[PDB]
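**Q** Here's a structure for you.
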Amino acid sequence: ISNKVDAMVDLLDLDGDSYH
Amino acid sequence: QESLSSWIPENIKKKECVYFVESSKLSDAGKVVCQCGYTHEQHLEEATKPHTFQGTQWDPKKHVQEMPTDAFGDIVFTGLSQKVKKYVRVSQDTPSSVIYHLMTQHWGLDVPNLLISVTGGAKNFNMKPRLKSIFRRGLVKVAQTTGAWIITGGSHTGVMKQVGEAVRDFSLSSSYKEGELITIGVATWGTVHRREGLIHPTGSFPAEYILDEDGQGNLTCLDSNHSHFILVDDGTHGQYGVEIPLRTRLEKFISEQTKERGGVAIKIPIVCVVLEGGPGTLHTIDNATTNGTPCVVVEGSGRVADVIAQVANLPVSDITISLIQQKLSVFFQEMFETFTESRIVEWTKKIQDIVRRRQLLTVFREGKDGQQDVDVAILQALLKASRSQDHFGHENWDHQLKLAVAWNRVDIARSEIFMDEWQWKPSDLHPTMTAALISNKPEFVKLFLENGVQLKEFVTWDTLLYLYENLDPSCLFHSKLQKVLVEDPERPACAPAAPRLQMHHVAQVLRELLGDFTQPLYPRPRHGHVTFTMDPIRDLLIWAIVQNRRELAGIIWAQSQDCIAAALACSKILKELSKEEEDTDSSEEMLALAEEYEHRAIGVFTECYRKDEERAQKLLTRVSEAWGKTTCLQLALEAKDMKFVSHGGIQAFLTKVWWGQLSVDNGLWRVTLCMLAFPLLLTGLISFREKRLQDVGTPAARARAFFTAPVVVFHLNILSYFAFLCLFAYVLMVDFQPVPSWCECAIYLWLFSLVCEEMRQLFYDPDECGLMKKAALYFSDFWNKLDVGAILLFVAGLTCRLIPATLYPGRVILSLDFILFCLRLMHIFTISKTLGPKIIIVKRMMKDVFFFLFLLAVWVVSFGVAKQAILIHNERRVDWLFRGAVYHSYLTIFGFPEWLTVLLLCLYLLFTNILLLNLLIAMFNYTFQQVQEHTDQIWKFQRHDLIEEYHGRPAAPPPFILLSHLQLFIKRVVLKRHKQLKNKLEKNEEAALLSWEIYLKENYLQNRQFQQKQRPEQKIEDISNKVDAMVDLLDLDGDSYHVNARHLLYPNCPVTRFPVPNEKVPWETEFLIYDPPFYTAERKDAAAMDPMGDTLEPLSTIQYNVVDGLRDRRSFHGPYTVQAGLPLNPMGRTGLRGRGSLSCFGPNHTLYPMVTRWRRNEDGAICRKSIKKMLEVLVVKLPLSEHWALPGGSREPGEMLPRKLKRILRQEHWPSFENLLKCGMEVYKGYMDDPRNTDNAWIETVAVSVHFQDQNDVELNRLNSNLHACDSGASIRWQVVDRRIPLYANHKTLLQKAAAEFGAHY
Amino acid sequence: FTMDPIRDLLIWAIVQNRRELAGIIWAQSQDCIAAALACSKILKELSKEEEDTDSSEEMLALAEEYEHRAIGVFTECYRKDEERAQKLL
Ligand SMILES: Nc1ncnc2c1ncn2[C@@H]1O[C@H](COP(=O)(O)OP(=O)(O)OC[C@H]2O[C@@H](O)[C@H](O)[C@@H]2O)[C@@H](O)[C@H]1O
Ligand SMILES: Nc1ncnc2c1ncn2[C@@H]1O[C@H](COP(=O)(O)OP(=O)(O)OC[C@H]2O[C@@H](O)[C@H](O)[C@@H]2O)[C@@H](O)[C@H]1O
């Protein structure tokens, strides 16, 4: 269950100039 | 058996190359090979003759011939196994009816229930371990339950070896289980290593084949685990692939043509499955999927599996030939460079034509989080395919669900099979209920119950007999039933040896398990529609409880009749069984289930007692007609239901019946006070309940009821016993005298009356049990055993007193008699509040008091004979030495000689004064502490039987029990328990009582499951389900061508055509590798049809897109282009140059008429679909078409082209009248897709539709009477119209196009 | 190559009290019933002479777990077929 809710909180946290 | 060996050379053929057509490419050491080179310098098993024409490139149709087969028979592998295996060499073309008749009759294989055909890579196959795990459990587990037929290629290499090993070890590990997972292998006869030993011209009923994995060049050898073998021959030698069309053709005929049980047909379901493959695999899948068998592919497996699984959900037009070789060369990275462009276009065409038909395919997806089973995939691959294959099929609805039982998939069967569109009656679930029960599946029987099956209608008599015929043979009850049924002696005459199983047999073992007191449950017949017993549910509960099926019996008890007797009966049966279990795990669960049922009975009883006391009092004494005419309380006493009897209300009932007629509350001393005085009871000094006696004083009846109470009888009996023993002691003491005094005869007759009462205790039982069992039970009584021991000692002492010379011994013998009476006074303090437990304690402690007494005895006699031997000389004094030695030993045991005296006395204080007392300390601390708790319940349990006795005992004292004794003896000479313990109640009263308790049962159950929900593990499970639903919710946040034309396998003409993808179809796109064979039919050079099948000559001069006389060689769509004097398909490329079996080039014009009418109900109104209505068409079925199709003809004649379809079908003269009536409505005209299309000779149609609106008498009457149908055809009939109805798919396009003109359904 | 490598590998794992390792590699044993017995006997003969207040306890408990493993496999194979499993001892 702790792994489930950690995956859940990870998923809810988921929501140049060119010279020489 | 010789019918087979005669039958095979009659029936089956085998191929033979007859002529030497010597191959240009000489084989590897087979340089003498005539393009097959089987067994000669030539390809010949006869004279390689000129045969009047040495035809170069000898045609396999023309060279190779059929011959009768002799190579059949049986086989065994040399030392690798011990069993025998059947095998047949078979022709290339064989009717599958022949092979099915062979495998059924002359091999003895019954019809299956499932056909798994597994295919994979043979010589070059590699697999990860995870893939290996599914073969060991997933394939074997789904094969072994349903009784499948694993059919595969017969080879020792690759995947077929994996199936062969994984089915073998199951048969060894089954431990002599019945049945074997039957396996049939099919391989080509050409590529067999040592087949020259197999050909025996006579019937090779024994044979020996030794496999050798050395000499495998081109060929390969057989596997040794397959149980039947089929060897298709082709006449060729090294070819790979002559087994695929025969296997595919055979699988369909087995699946859908053999089972027709109550109806039209019912198809045995069938699944092809793949693991990893190559060019043999794609041809197998492509040939299979055209025949309607679904195919599941497995992800993460191998080469071909991954490249099919990647292109699963893609649109059909999105396949590029670049993308094919791109995805190909990465997975085929070993042999990626070995690919040519023709192989790429062939594989692109095959993958295209496979992923077109999205119904008939499924991916396993390799979900890999549970990696559940193949079963969850195979079930959905059944269900999607079954709906698409047919919509009117009912076999799948009932045949499929049963299969869904056996793999425990309730979510699937609820969601998919029980959505809608079945219209089942509930009793139709009866057989698929039964197998859900025998296979011990609680979830499906719960779902059938929630769907509406009635148990009370379900359990017939024969159903119950069949239920007991299939017990789990691992259990103890099956072994006991077999030990009875084998020892059943009264079955002399039958066809077999093992006679039958009758219900009185299981009744007989149940009576011996349950106890003697009940009657037999099932009667033996002394010899319809449905034989129904008194109650089905009791016997169902018995069947569930003997096999330790926990959650099942927990379910079905909720529908009981009288649950209180039921849970008692099951707890008693479980306790009587679990002692004899002899297994270290079955006994424990068997005990715990009985304890749970005790709890159930207690919980329902404390409810119904709390509802109403005095009514629930009647419940215990009630005889149950169900359980063999007994009441519950004696059954509970039999079961030692220790927690149950200890309830307060039942003990209050016992106290109420114990205190007799009067009120209960009088204490003990006031009872003795009114016992002492006669006329006090007539006064106002005592209590009475039943206030009619308390108010209205009838002192005769009041004293009668007072003496009727068993407390009074107990007290007068113990008082008479006390006076008897005191007078016996006084007369024994001083009145001993040789002549008989009056007092000795007085105590003798007192004892005589006492033993007549004790004999009456032996001779009462109206429950006609074993009289041997009755005497054993009374002899099992401890106090009765002491009583009869005292009787035997008394009658010994009386005849010793009779001898006048033995007066001193006999008298003191009677002295021991007095001791044997006073121990009976220990019988009192059972009725005490507290002391009875201590009586139980000393009754426990006597058991090791005895075997400690033995060891102390042998120790003290050893010390005594030592003490006798040490301090005396040897003398023969018999009465002088032994008596003084015994006196010295008793003086020891009642608790220069200095060194020896100190040694003797220190040994005496050493071993005697220390050790054995400590042994008793340990032993009696153990036998105390093992029982020092539950004994109060044991006393409460033991309270009953004395009350039982004294209610049974008459009220007279033993000085006056003879008045009752004579009356009872003359009553039983000239000609029954009390009603207060057992009574047949009134039936209507009993029905009210049963309805009352059965109402209270559900009130118990709700709060029971409610509090059972409040255990914390349940809330943990609920929270995990909540968060899994949460993570699921947060995870939630083509080009239309002539595809029936490009399809391979030109009908009725064994040729091929070129692989054409979706890119290179039209004439605009250039296809540089396009080289179709200039293919003509055999009848392409023939009668009135155009002879331009060989139009390379200048004979091709007929009119193009114009009417060349009667041949209207002009398209309805538009002008076709001409190249090299031949027309091209305006639709695109097909892959075959030429005319084919068509009449002429360009379009071949034909008319397809259709008849339509409405489908009426029983009333005559239009039957209704969900929105639209029902339509009927009249279709034909030819005897060698195996298909329904439209009666449409070629438009080579003008108006009789429907008669060219239907001169023989419709009529002769009335046909021209209906042709005059055939002026109807046109739906579609033009080019039609068809498998008989080359690039030159395609099909154009006109489609007319005529209709019947009225379904009475009008135009239809002319269609009825005119009919002259039975000419040269098999069948014609009207038919319902739906999207799943059988037909040619080309004609199904016409119906789906013309159904819009009338608004029918789809 | 010896008669069996896996027995000696199990010996190496079990003398150093490597718990989860030997728990893994026992799954590929040859005849596990003799094996778990041998390891429990070796653990009991070692843990008495351990002279450490923590190594002896875990050394004993692992042997008890291996006793349980041997019991659990034996009660399976006896329940499959009695008289054949009689020959095993
Ligand atoms: N019937 C056969 N038996 C043994 N080996 C074979 C066979 N057919 C082909 N092979 C060898 O297998 C090699 C290629 O094997 P794959 O491509 O992995 O397998 P594939 O050729 O796709 O064969 C599929 C095979 O499954 C069977 O159901 C069917 O008989 C078909 O031959 C080739 O070199 C070929 O010599
Ligand atoms: N559109 C189509 N869809 C499916 N099959 C077709 C189609 N057109 C032709 N066929 C099949 O091609 C085969 C050869 O075509 P014809 O013989 O020209 O068709 P037809 O004359 O309508 O059928 C003659 C019938 O007489 C029997 O001897 C024979 O079994 C065949 O069913 C037939 O078996 C027919 O089933």
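Following Swiss-Prot, chain B residues are numbered 56-582, 613-980, 1020-1099, 1104-1165, 1235-1503, in order.
The header says electron microscopy, 4.4 Å.
The backbone N, Cα and C atoms fix where each Cβ goes, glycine too.
Summarising the annotation, Swiss-Prot assigns ADP-D-ribose 1 binding site to B:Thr174, B:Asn179, B:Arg302, B:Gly333, B:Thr336. Swiss-Prot gives this note for the published mutagenesis B:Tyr295 to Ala: Abolishes channel activation in response to ADP-ribose/Ca(2+). Under the heading of mutagenesis, Swiss-Prot lists B:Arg302 to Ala and annotates it as follows: No significant effect on channel activity; when associated with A-358. Abolishes channel activation in response to ADP-ribose/Ca(2+). Here the residue is the original one, but Swiss-Prot notes a mutagenesis experiment at this spot, B:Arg358 to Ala: No significant effect on channel activity; when associated with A-302. What Swiss-Prot records for B:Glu843, B:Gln846, B:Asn869, B:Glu1073 is Ca(2+) binding site. Listed in Swiss-Prot is the mutagenesis experiment B:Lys918 to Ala, annotated as follows: Decreases in sensitivity to PIP2. Quoted from Swiss-Prot for the published mutagenesis B:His958 to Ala: No effect on channel activity. One entry in Swiss-Prot concerns the mutagenesis experiment B:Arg962 to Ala. Its note says: Abolishes channel activity. Swiss-Prot lists B:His973 to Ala among its mutagenesis entries, and the accompanying note reads: No effect on channel activity. For the published mutagenesis B:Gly980 to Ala, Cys or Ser, Swiss-Prot gives the following note: Decreases permeability of Ca(2+) over Na(+). Among the mutagenesis results in Swiss-Prot, B:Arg1077 to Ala has the note: Decreases in sensitivity to PIP2. The residue drawn here is the original one. What Swiss-Prot records for B:1354-1498 is domain 'Nudix hydrolase'. Feature annotation from Swiss-Prot assigns ADP-D-ribose 2 binding site to B:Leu1381, B:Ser1382, B:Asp1431, B:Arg1433, B:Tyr1485, B:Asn1487; the stated evidence is experimental evidence. Mutagenesis annotation in Swiss-Prot: B:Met1397 to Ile, described as Only slight effect on activity; the structure shown retains the original residue. One mutagenesis experiment catalogued in Swiss-Prot, B:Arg1400 to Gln, is accompanied by this note: No effect on channel activity; when associated with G-1407. What Swiss-Prot says about the mutagenesis result for B:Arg1407 to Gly is this: No effect on channel activity; when associated with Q-1400. A mutagenesis experiment is reported in Swiss-Prot for this position, B:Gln1408 to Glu, and the note states: Decreased channel activity. In Swiss-Prot, a published mutagenesis experiment is listed as B:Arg1433 to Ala, annotated Abolishes channel activation in response to ADP-ribose/Ca(2+).
Are these features on the surface or tucked inside, and what are their neighbours?
**A** Summarising the environment of B:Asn179 (ADP-D-ribose 1 binding site), the number of other Cβ atoms within 10 Å of its Cβ, over all protein chains shown, is 13.
Within 10 Å of the Cβ of B:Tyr295 (mutagenesis position) there are 16 other Cβ atoms, across all protein chains.
Taking a C-beta cut-off of under 8 Å and a sequence gap of six or more, B:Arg302 (mutagenesis position) has these contacts in its own chain: B:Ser172, B:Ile206, B:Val241, B:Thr339.
B:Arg358 (mutagenesis position) falls within a helix when secondary structure is assigned with DSSP. Of all the Cβ atoms in the protein chains shown, 22 others lie within 10 Å of the Cβ of B:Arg358 (mutagenesis position).
Of all Cβ atoms in the protein chains displayed, 15 besides its own lie within 10 Å of the Cβ of B:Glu843 (Ca(2+) binding site).
Counting only same-chain residues at least 6 apart in sequence, none has a Cβ under 8 Å from the Cβ of B:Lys918 (mutagenesis position).
A C-beta separation below 8 Å, combined with a sequence spacing of at least six in one chain, links B:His958 (mutagenesis position) to none of the other residues.
For B:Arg962 (mutagenesis position), other Cβ atoms within 10 Å of its Cβ number 11.
Cβ neighbours within 10 Å of B:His973 (mutagenesis position), excluding its own Cβ and spanning all shown chains: 14.
If you draw a 10 Å sphere around the CB of B:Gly980 (mutagenesis position), it holds 8 other CB atoms from the protein chains shown. DSSP assigns B:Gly980 (mutagenesis position) to coil in the three-state reduction, outside any helix or strand.
In this view, B:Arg1077 (mutagenesis position) is surrounded by 18 other Cβ atoms within 10 Å of its Cβ, with every protein chain counted.
Contacts of B:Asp1431 (ADP-D-ribose 2 binding site) defined by a Cβ separation under 8 A and a same-chain sequence distance of 6+ are given as B:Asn1241, B:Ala1242, B:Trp1439, B:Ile1440, B:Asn1487, in order along the sequence.
For B:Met1397 (mutagenesis position), the count of additional Cβ atoms within 10 Å of its Cβ stands at 16 [all protein chains shown].
Under the three-state DSSP scheme, B:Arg1400 (mutagenesis position) falls in the helix class. Its own atom aside, the Cβ of B:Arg1400 (mutagenesis position) has 20 Cβ atoms within 10 angstroms in the protein chains shown.
Counting only residues at least six positions away in the same chain, the Cβ atoms of B:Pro1388, B:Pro1399, B:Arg1400, B:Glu1415, B:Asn1463, B:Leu1464, B:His1465, B:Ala1466 sit under 8 Å from the Cβ of B:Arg1407 (mutagenesis position).
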**Q** Could you check which of the recorded positions (B:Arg962, B:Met1397, B:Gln1408, B:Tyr1485) sits closest to B:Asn869 (Ca(2+) binding site), going Cα to Cα?
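**A** Ranked by Cα distance from B:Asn869 (Ca(2+) binding site), first place goes to B:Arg962.
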**Q** Compare the C-alpha of B:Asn179 (ADP-D-ribose 1 binding site) with the C-alpha of each of the recorded positions B:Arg358, B:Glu843, B:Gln1408, B:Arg1433, and give the closest one.
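**A** So, of the listed recorded positions, the one sitting closest to B:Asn179 (ADP-D-ribose 1 binding site) is B:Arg358.
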**Q** Determine which residues of the same chain, besides B:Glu843, B:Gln846, B:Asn869, B:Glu1073, have their CB within 8 A of the center of the CB atoms at the recorded Ca(2+) site, and list them by sequence.
**A** B:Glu842, B:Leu847, B:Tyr863, B:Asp866, B:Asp872
**Q** Give the sequence-ordered list of residues that share a chain with B:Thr336 (ADP-D-ribose 1 binding site), lie 6 or more positions from it, and have CB atoms under 8 Å from its CB.
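**A** Listed in sequence order, they are B:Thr174, B:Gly175, B:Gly176, B:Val329, B:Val359.
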**Q** Per the record, ADP-D-ribose 1 is bound by B:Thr174, B:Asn179, B:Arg302, B:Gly333, B:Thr336: how many Å separate the farthest pair of Cα atoms?
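**A** Value for the max Cα separation, rounded to a whole number: 22 Å.
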**Q** Where the distance is taken from Cα to Cα, which of the recorded positions B:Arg358, B:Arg962, B:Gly980, B:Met1397, B:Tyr1485 turns out closest to B:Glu843 (Ca(2+) binding site)?
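**A** Considering only the listed recorded positions, the nearest one is B:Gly980.
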**Q** Select the most exposed residue of B:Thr174, B:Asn1487, where exposure means the fewest other Cβ atoms within 10 Å, treating these as the binding-site residues.
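**A** Among the binding-site residues B:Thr174, B:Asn1487, the lowest count of other Cβ atoms within 10 Å belongs to B:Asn1487.
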**Q** Out of B:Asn179, B:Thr336, B:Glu843, B:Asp1431, B:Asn1487, which binding-site residues have CB atoms lying under 6 Å from ligand 2?
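**A** If the test is a Cβ under 6 Å from any atom of ligand 2, the answer is B:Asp1431, B:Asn1487.
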**Q** Whole-number answer please: how many Å between the C-alpha atoms of B:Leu1381 (ADP-D-ribose 2 binding site) and B:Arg1433 (mutagenesis position)?
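**A** That comes out at 18 Å between the alpha carbons.
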**Q** Counting distance between Cα atoms, which of the recorded positions B:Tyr295, B:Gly980, B:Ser1382 is nearest B:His973 (mutagenesis position)?
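**A** It is B:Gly980, whose Cα lies nearest.
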**Q** Over all shown protein chains, what is the count of other CB atoms within 10 A of the CB belonging to B:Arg1433 (mutagenesis position)?
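**A** A count of 19.
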**Q** Sorry to bug you, but what's the C-alpha spacing from B:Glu1073 (Ca(2+) binding site) to B:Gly980 (mutagenesis position), rounded to the closest Å?
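**A** Cα to Cα, B:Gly980 (mutagenesis position) and B:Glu1073 (Ca(2+) binding site) are separated by 45 Å.
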**Q** When the number of other CB atoms within 10 A of each residue's CB is tallied over all shown chains, which of the recorded positions B:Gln846, B:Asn869, B:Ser1382, B:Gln1408 has the maximum?
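**A** Its Cβ has the most other Cβ atoms within 10 Å: B:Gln1408.
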